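Enquirer: I have a structure I would like to understand better, so I am pasting it below and will then ask my questions one at a time.
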Amino acid sequence: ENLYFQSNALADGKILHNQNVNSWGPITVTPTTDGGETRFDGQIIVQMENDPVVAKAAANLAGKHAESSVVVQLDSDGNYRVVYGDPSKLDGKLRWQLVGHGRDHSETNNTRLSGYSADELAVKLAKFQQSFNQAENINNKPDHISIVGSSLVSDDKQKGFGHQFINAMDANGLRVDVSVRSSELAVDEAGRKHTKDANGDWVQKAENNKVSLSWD
Ligand SMILES: O=P(O)(O)O[C@H]1[C@H](OP(=O)(O)O)[C@@H](OP(=O)(O)O)[C@H](OP(=O)(O)O)[C@@H](OP(=O)(O)O)[C@H]1OP(=O)(O)O
Ligand SMILES: [Cl-]
């Protein structure tokens, strides 16, 4: 069990590959059925790097709400490809879940998601919104961003990547709520997230491992 999770922890993938989306490996979603109520009418799972753990996590997240999820692979040039789902159905309250490995540890934990600083990520997402909305003729923006990478906010939840990111997103014209984890993070086969607690056990719904940043 813990074997599966440490193997799937979303930190420090050895080979960073975020360039040229056409060269990325595909994903296949296996829709699952036990994931009950979601407040989002639709969501985009944004795969930020070509890594097998990241690809698997993105597919698993999609499978939890297969009918209303779109998976996009998004590269360093801002080119993307829709690898799962129907962008034209995205309506109502939307979430984006960003999937990638956190890297480059500091006193406030990881400083990079899929090779991007908080500010670079915000720029990439703002360009992505513009490009996607015009290519797919959608006009919807997220209400929430869930950061699906390991340890991207400080242990005390006051500093780090998540804070720089929510502020940078707003400075780029996207005011959104952001959920982000201070612990190691992994996604199971049902698309549920598990975090590593203080003892070192992989656990579910540990609120001390997550913070939800908001414009109150
Ligand atoms: O309702 P549940 O089955 O317990 O699932 C929740 C819910 O996700 P769904 O949209 O899939 O229902 C949360 O979404 P919120 O409305 O709270 O945002 C999500 O939180 P994030 O959006 O922050 O990712 C949370 O994830 P976590 O385990 O980090 O709380 C996740 O629970 P699962 O991990 O069990 O899917
Ligand atoms: Cl709500």
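Start at 1 and count along the chain as shown; that gives each residue its number.
So this one's X-ray crystallography, 2.0 Å, going by the header.
Cβ atoms are placed via backbone N, Cα and C, with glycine included.
For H101, the entry in Swiss-Prot reads active site, for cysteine protease activity, with the evidence type experimental evidence. Residues or ranges marked as 1D-myo-inositol hexakisphosphate binding site in Swiss-Prot (evidence: experimental evidence): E37, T38, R39, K64, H65, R95, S146, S179, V180, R181, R192, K193, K205, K210. The note that Swiss-Prot attaches to the published mutagenesis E189 to A (Swiss-Prot position 3620) is: Does not affect inositol hexakisphosphate-binding. According to Swiss-Prot, the mutagenesis experiment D201 to A (Swiss-Prot position 3632) carries this note: Does not affect inositol hexakisphosphate-binding.
How buried are these features, and what lies next to them?
Expert: The Cβ of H101 (active site, for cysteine protease activity) lies under 8 Å from the Cβ of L10, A11, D12, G13, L16, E49, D51, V53, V54, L113, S114, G149, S150, each of which sits 6+ residues away along the same chain.
Here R192 (1D-myo-inositol hexakisphosphate binding site) comes close to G35, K64, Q204: these same-chain residues lie at least six apart in sequence, with C-beta atoms under 8 angstroms from its C-beta.
For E189 (mutagenesis position), the number of other Cβ atoms no farther than 10 Å from its own Cβ, over all displayed protein chains, is 14. According to its DSSP assignment, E189 (mutagenesis position) is coil.
Remark: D201 (mutagenesis position) has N2 as non-local neighbours, by Cβ distance under 8 Å and separation of at least 6 in sequence.
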Enquirer: Consider only the recorded positions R39, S146, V180, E189, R192, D201: which of them have a Cβ under 6 Å from an atom of ligand 1? Write none if no residue does.
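Expert: The qualifying recorded positions are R39, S146, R192.
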Enquirer: Write down the Cα-Cα distance for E189 (mutagenesis position) and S146 (1D-myo-inositol hexakisphosphate binding site), rounded and given in Å.
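Expert: Counting only the Cα atoms, the answer is 18 Å.
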Enquirer: For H65 (1D-myo-inositol hexakisphosphate binding site), which DSSP three-state class applies?
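Expert: Reduced to three states, the DSSP call for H65 (1D-myo-inositol hexakisphosphate binding site) is coil.
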Enquirer: Using Cα coordinates, what distance in whole Å links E189 (mutagenesis position) and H65 (1D-myo-inositol hexakisphosphate binding site)?
Expert: 13
